[PDB]
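Asks: Just passing along the structure, written as structure tokens.
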Amino acid sequence: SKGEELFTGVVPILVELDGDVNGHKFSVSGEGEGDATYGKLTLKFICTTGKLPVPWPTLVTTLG
Amino acid sequence: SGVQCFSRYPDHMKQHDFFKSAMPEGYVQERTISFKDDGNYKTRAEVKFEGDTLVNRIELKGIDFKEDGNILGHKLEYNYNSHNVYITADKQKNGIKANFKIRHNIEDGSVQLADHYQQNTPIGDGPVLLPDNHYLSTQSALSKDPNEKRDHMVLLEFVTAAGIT
Ligand SMILES: [Mg+2]
């Protein structure tokens, strides 16, 4: 597809999440890069509102 | 799981890559994540290019969690098991659906299942690839930045499409 020519190199990634779990509101910001040639993603996420009210692993499929 | 456009599609399967085909205008990704014997997440994300940057913007809503369950009680290990994401076409919406199971390790040695149901629909008006059934093989590693004192996660993930000859 034409869209795939966009992915032949390393692409910077930004992730921004706003969450509310049982009324616990929080935000997460992430940065990193992806290299689809190798199926490879590297990302670092920060909870910008303080402590994350849920375990980090439970957010991997949403943020990663 | 959030930017499945970074999956490696083997050359012989590239006609099945919805995710890249929707770029740069992007796609909406929605999920219901059902934690067995606990609450659920509903997520809505827009994944698209902003200039040369791939952006994933997400709203997450969680309800019905148990105060002392594995999620709000923080009883899950900081690790992650390999899994497959099973994809099928959704022609009625010119997109795709996916289903898969995440097994989160509980600190007592048990497992917390998180059933995932997923739908993706294109944002733009360019043509998109509607795939035959296949899956994404995913491996993920979680770590900490030893100089980071904020609450954080470092993720390394590898994703490869498979399931077609
Ligand atoms: Mg076919």
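Chain B is numbered as in Swiss-Prot; shown residues: 66-230, in order.
We read in the header that X-ray crystallography, 1.2 Å was used to get this structure.
From the backbone N, Cα and C atoms, a Cβ is placed for every residue, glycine too.
Got these off Swiss-Prot a minute ago, pasting:
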{"type": "MUTAGEN", "residues": "B:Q69 to H", "note": "In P4; leads to no detectable fluorescence. In mut2.2; shifts fluorescence lifetime from 3.03 to 1.94 ns; when associated with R-30 and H-145. In mut3.3; shifts fluorescence lifetime from 3.03 to 1.88 ns; when associated with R-30; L-46 and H-145"}
{"type": "MUTAGEN", "residues": "B:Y145 to A", "note": "In Cerulean; leads to improved quantum yield, a higher extinction coefficient and is 2.5-fold brighter than ECFP; when associated with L-64; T-65; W-66; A-72; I-146; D-148; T-153 and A-163"}
{"type": "MUTAGEN", "residues": "B:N198 to I", "note": "In mut2.1; shifts fluorescence lifetime from 3.03 to 2.50 ns; when associated with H-145 and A-176"}
{"type": "MUTAGEN", "residues": "B:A206 to K", "note": "Abolishes the tendency to dimerize and leads to monomeric fluorescent proteins"}
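Mind running through what each feature is packed against?
Replies: Look at B:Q69 (mutagenesis position): DSSP puts it in a helix.
DSSP assigns B:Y145 (mutagenesis position) to coil in the three-state reduction, outside any helix or strand.
In three-state terms derived from DSSP, B:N198 (mutagenesis position) belongs to neither a helical nor a strand segment and is classed as coil.
In the three-state DSSP scheme, B:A206 (mutagenesis position) is classed as strand. Sequence-distant contacts (6 or more apart, same chain, Cβ under 8 Å) of B:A206 (mutagenesis position) comprise B:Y145, B:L220, B:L221, B:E222.
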Asks: Compute the C-alpha separation of B:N198 (mutagenesis position) from B:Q69 (mutagenesis position), stating it in Å without decimals.
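Replies: About 16 Å separate the Cα atoms of these two residues.
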Asks: If one looks at the chain holding B:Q69 (mutagenesis position), which residues at least 6 apart in sequence have a CB under 8 angstroms from its CB?
Replies: B:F84, B:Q94, B:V150, B:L201, B:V224
Asks: Near the Cβ of B:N198 (mutagenesis position), how many other Cβ atoms are there if near means within 10 Å?
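Replies: Taking every protein chain into account, the count is 11.
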